[PDB]
Amino acid sequence: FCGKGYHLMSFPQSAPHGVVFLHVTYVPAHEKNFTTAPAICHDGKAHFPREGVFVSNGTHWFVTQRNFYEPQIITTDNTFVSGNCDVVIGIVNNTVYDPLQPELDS
Amino acid sequence: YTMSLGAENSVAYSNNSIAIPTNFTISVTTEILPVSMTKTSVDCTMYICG
Amino acid sequence: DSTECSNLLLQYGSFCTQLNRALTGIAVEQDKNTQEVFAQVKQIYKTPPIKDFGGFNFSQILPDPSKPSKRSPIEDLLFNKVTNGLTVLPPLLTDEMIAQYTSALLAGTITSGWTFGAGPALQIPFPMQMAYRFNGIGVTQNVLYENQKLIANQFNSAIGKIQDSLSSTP
Ligand SMILES: *[C@@H]1O[C@H](CO)[C@@H](O[C@@H]2O[C@H](CO)[C@@H](O)[C@H](O)[C@H]2NC(C)=O)[C@H](O)[C@H]1NC(C)=O
Ligand SMILES: *[C@@H]1O[C@H](CO)[C@@H](O[C@@H]2O[C@H](CO)[C@@H](O)[C@H](O)[C@H]2NC(C)=O)[C@H](O)[C@H]1NC(C)=O
Ligand SMILES: *[C@@H]1O[C@H](CO)[C@@H](O[C@@H]2O[C@H](CO)[C@@H](O)[C@H](O)[C@H]2NC(C)=O)[C@H](O)[C@H]1NC(C)=O
Ligand SMILES: *[C@@H]1O[C@H](CO)[C@@H](O[C@@H]2O[C@H](CO)[C@@H](O)[C@H](O)[C@H]2NC(C)=O)[C@H](O)[C@H]1NC(C)=O
Ligand SMILES: *[C@@H]1O[C@H](CO)[C@@H](O[C@@H]2O[C@H](CO)[C@@H](O)[C@H](O)[C@H]2NC(C)=O)[C@H](O)[C@H]1NC(C)=O
Ligand SMILES: *[C@@H]1O[C@H](CO)[C@@H](O)[C@H](O)[C@H]1NC(C)=O
């Protein structure tokens, strides 16, 4: 409706008997392949991303936002737990870091 | 010739692979919309008979 | 073919030119309408040869290789169910190309989600695309993943009901 791509903002310009809209949009570019999974199995529990998607670069698993590649460590802060690992089809095994663990470890 | 609808592109779909963008382009596009016309009035008596 | 009639008709001026121009405008408008509705993608996408979509069946909407027209069963049913100076201009886009455009749109929305409409087509698994759509309407991803078989069965049943309803209602 407001340009091709993900719409950010628009500018109006007057024209004889008309209006010209300059649509400023965000277009994704330079995409890269990653290996993906619906959920991460840790401690017999299934972890799902709160806002992102699980990606793998070949050996390590990360969670990133859907529209830009920004890999982050899979923690309890960006994932939520629902159910065990027996129901979700395609769940893979990976560790889930806990931020609270070094605090009581030390 | 018979027209070509578009360039062929086969998306590499698989059950466990995703494509994530690593960059972006800020694209500005133009949309031209007419708003009004010339306001014309015709004197019917003058036009038909003068 | 009456010359006297044409000679008398010339006294009335450019009425014929106005009528022909109006009809020409309507005729180009129809092609513009078809171009706006169907030609919204510049890449012709195709589905993968293996139809593994996590239990989701799209046979009724994907093109049938057996048919010469390369139409879907639903599209074939739709085409079957529709039945002095005059000339009929052919449409600029044939039925095969319109079917090809719908096929490209279906392949893009199945294999790439909504990414192809906003930029390059980025592949994503269909049970992840459905989870994204579930998140769009305010339902968590886990609900989609846990009940994937039931949702796929319901979707297939609904598509079959759509084909039966179209075939059974005049
Ligand atoms: C996937 O990304 C991870 C994170 O960067 C990579 O792990 C790093 O690998 C480099 C190169 O060997 C090391 O110097 C770093 O110490 C590693 N970091 C961690 C946290 O282990 C990993 O190698 C990448 N995998 C591939 C196949 O490229
Ligand atoms: C992911 O981890 C689970 C649990 O550790 C693995 O499930 C085990 O699989 C072995 C061999 O198939 C069985 O003997 C165990 O009884 C299973 N444990 C449970 C709790 O079910 C699973 O195989 C792992 N997956 C991968 C790909 O390594
Ligand atoms: C992700 O991987 C797939 C498969 O490895 C790539 O798809 C191939 O792309 C090349 C280059 O256009 C084609 O010649 C192959 O035929 C494609 N394979 C299939 C199965 O379609 C895809 O290009 C990769 N994505 C990126 C961004 O590089
Ligand atoms: C993302 O794309 C932009 C293009 O807009 C890249 O910026 C270019 O980078 C090259 C090499 O670093 C320069 O020669 C160009 O002049 C840059 N263009 C502009 C407009 O600044 C950017 O480097 C890309 N980033 C990544 C991570 O790929
Ligand atoms: C997808 O759905 C189609 C049609 O709903 C299935 O095709 C049917 O398969 C059964 C079993 O062989 C046949 O008895 C029917 O006659 C088929 N119907 C049609 C219209 O061809 C198909 O098996 C389903 N699954 C896949 C993976 O394509
Ligand atoms: C993808 O399909 C392969 C078979 O081609 C199967 O072994 C694998 O488990 C599947 N992965 C997912 C996440 O469905």
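Chain A residue numbers are taken from Swiss-Prot; in order, the displayed residues are 1042-1147.
If you check the header, you will see the structure was determined by electron microscopy, 3.0 Å.
From the backbone N, Cα and C atoms, a Cβ is placed for every residue, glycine too.
Among the natural variants that Swiss-Prot reports, A:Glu1092 to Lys is described with the note: In strain: Theta/P.3. Under 8 Å, Cβ to Cβ, and six or more positions away along its own chain, A:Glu1092 (variant position) finds A:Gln1106, A:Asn1119.
Same-chain residues at least 6 positions away in sequence with a Cβ under 8 Å from that of A:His1101 (variant position) are not found in this chain. For the natural variant A:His1101 to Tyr, Swiss-Prot gives this note: In strain: Theta/P.3. The structure shown keeps the original residue.
Swiss-Prot gives this note for the natural variant A:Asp1118 to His: In strain: Alpha/B.1.1.7. With a cut-off of 8 Å between CB atoms and residues at least 6 apart in sequence, the same chain places A:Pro1140 near A:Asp1118 (variant position), listed in sequence order.
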Which variant positions, if any, among A:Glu1092, A:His1101, A:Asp1118 have a Cβ under 6 Å from ligand 1, given in order along the chain?
-> A:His1101
